[PDB]
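J.: If you scroll down you'll find the structure; I have some questions about it.
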Amino acid sequence: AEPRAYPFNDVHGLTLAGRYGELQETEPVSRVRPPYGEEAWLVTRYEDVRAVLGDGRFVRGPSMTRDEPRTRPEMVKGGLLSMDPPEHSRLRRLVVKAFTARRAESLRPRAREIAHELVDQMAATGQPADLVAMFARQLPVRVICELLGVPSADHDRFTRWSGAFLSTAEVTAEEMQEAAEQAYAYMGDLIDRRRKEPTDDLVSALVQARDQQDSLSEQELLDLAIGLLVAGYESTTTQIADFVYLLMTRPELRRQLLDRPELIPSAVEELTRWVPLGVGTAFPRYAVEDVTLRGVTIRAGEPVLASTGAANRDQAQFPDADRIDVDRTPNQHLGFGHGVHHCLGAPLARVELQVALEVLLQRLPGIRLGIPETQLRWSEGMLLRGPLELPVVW
Ligand SMILES: CC[C@H]1OC(=O)/C=C/[C@H](C)[C@@H](O[C@@H]2O[C@H](C)C[C@H](N(C)C)[C@H]2O)[C@@H](C)C[C@@H](C)C(=O)/C=C/C=C/[C@]1(O)CO[C@@H]1O[C@H](C)[C@@H](O)[C@@H](OC)[C@H]1OC
Ligand code: HEM
Ligand SMILES: [Mg+2]
């Protein structure tokens, strides 16, 4: 009876559903029924979403058993986002000792070179070129190859395997399983090589990482490396396609960044706030005990969807929240999460998104859609929202 069908967002674009603003106003903790899995609470105000994501009483562990609210029939379980302190905390300390802000920044010149190569290839094939296939789907996985220390000769086949892990892939289950097996075997052998002769890449640094006198096991290293790959690939790819879609359809955004390229980092933050990247809200948290939130009792065990897409568009937190203002300040958005699970690749994701906009505007300052905006084909992957193809001219 009472729960609302969720997701509210239409996948065929980046429009924030008007339902979220309505619930922010008058029903900030509400019930939703997803296409698959359990009914759940949905939390939409910036304050409340931040509160749930930062509260020790809201955990992720039950994701390992539960029939989670979701938009696809299958469930992916495990990785860092399935874990709770203290087990989560230990892995996070070790991974961040290796995966530093310094290391992320140090990849900016290689990310620029790879971005320029991808534009070179677009220019070589000629116009219109598909920005999604040729650029957005290529830069983040090649940057992960560079991050981890995959030798250059293996980037193309590593990119091919990794393509099978995207929610937009049309491959068979057996095709995807073969790609997973090859990527895991490849990464294991890469870790064996770096254990034998360390160099200055992330795999070597993960081997060497110590926390107090603790370290990552051989199997933790391999599982965490694969986890970084999936966490850092589809999201960054989709966000690149979405940011350039916005650039190409909003003349003042493009003008402002052509005129003052120094605005690019601020524009990356503002677009990360504005773009409701998720179809709905994934990764439900579970109450460990009864919690009272905005007068509503969330019972021990119940799932709670804390919508960062809605939170980032809350009129109570961001003045004129639906406006894209590249100079917006402050901008304490939740686009890279909040609390203990907050995106650990965020420094790198920011480098990649900044480099993408920098290189495309420098090289292709007239970049624009090659077809009417109403003709764009949107992904029906049901996890993130973005164009399947972006035919561009310049
Ligand atoms: C929307 C992003 C999300 O995408 C996903 O969750 C992607 C899921 C795709 C759609 C899945 O693939 C489908 O599986 C079906 C059973 C068959 C489909 N085909 C073959 C007919 C197939 O397309 C999964 C099962 C693919 C495999 C390789 C996989 O486990 C991928 C995981 C990818 C995870 C993600 O890319 C990243 O999400 C990560 O999920 C982990 C479970 C978390 O721990 C966390 O990682 C650190 C988190 O990142 C922050
Ligand atoms: C634009 C690109 C990206 C976006 C929008 C993004 C967003 C996020 C968000 C919102 C979370 C928290 C999810 C939750 O708590 O429910 C998260 C977690 C994570 N991100 Fe990202 N991310 C991006 C890029 C990357 C990259 C490049 C990497 C790695 C190289 C990465 C690695 C991870 C990992 C490992 C987690 C799980 C952290 C944990 O559970 O402790 N991300 N990301
Ligand atoms: Mg050149």
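Chain A uses Swiss-Prot numbers throughout; the residues present, in order, are 4-397.
So this one's X-ray crystallography, 1.6 Å, going by the header.
Backbone N, Cα and C atoms are what each Cβ position is placed from, and that goes for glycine too.
Below are the features listed in Swiss-Prot for this protein:
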- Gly81: substrate binding site (BINDING)
- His91, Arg95, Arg288, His344, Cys346: heme binding site (BINDING)
- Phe286 to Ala or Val: Decrease in catalytic activity (MUTAGEN)
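Tell me about the setting of these features in this model.
T.: Secondary structure at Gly81 (substrate binding site), taken from DSSP and collapsed to helix, strand or coil, is coil.
On its own chain, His344 (heme binding site) has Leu56, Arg63, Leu83, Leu84, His91, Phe286 as residues at least 6 apart in sequence with a Cβ closer than 8 Å to its own Cβ.
According to DSSP, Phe286 (mutagenesis position) sits in a coil region rather than a helix or strand. Residue environment of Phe286 (mutagenesis position) contains 18 other Cβ atoms, counted within 10 Å of its Cβ in all protein chains.
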J.: Within 10 Å of its Cβ, which one of these binding-site residues (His91, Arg95, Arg288) has the largest number of other Cβ atoms?
T.: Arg288
J.: So, three-state DSSP: helix, strand or coil for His344 (heme binding site)?
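T.: For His344 (heme binding site) - judged by DSSP and reduced to three states - the answer is coil.
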J.: In whole Å, how far is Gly81 (substrate binding site) from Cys346 (heme binding site) when you measure between their Cα atoms?
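T.: It is 16 Å, counting Cα to Cα.
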J.: Return the count of C-beta atoms lying within 10 angstroms of the C-beta of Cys346 (heme binding site), excluding that atom itself.
T.: 16
J.: Between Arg288 (heme binding site) and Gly81 (substrate binding site), how many Å separate their Cα atoms?
T.: 14
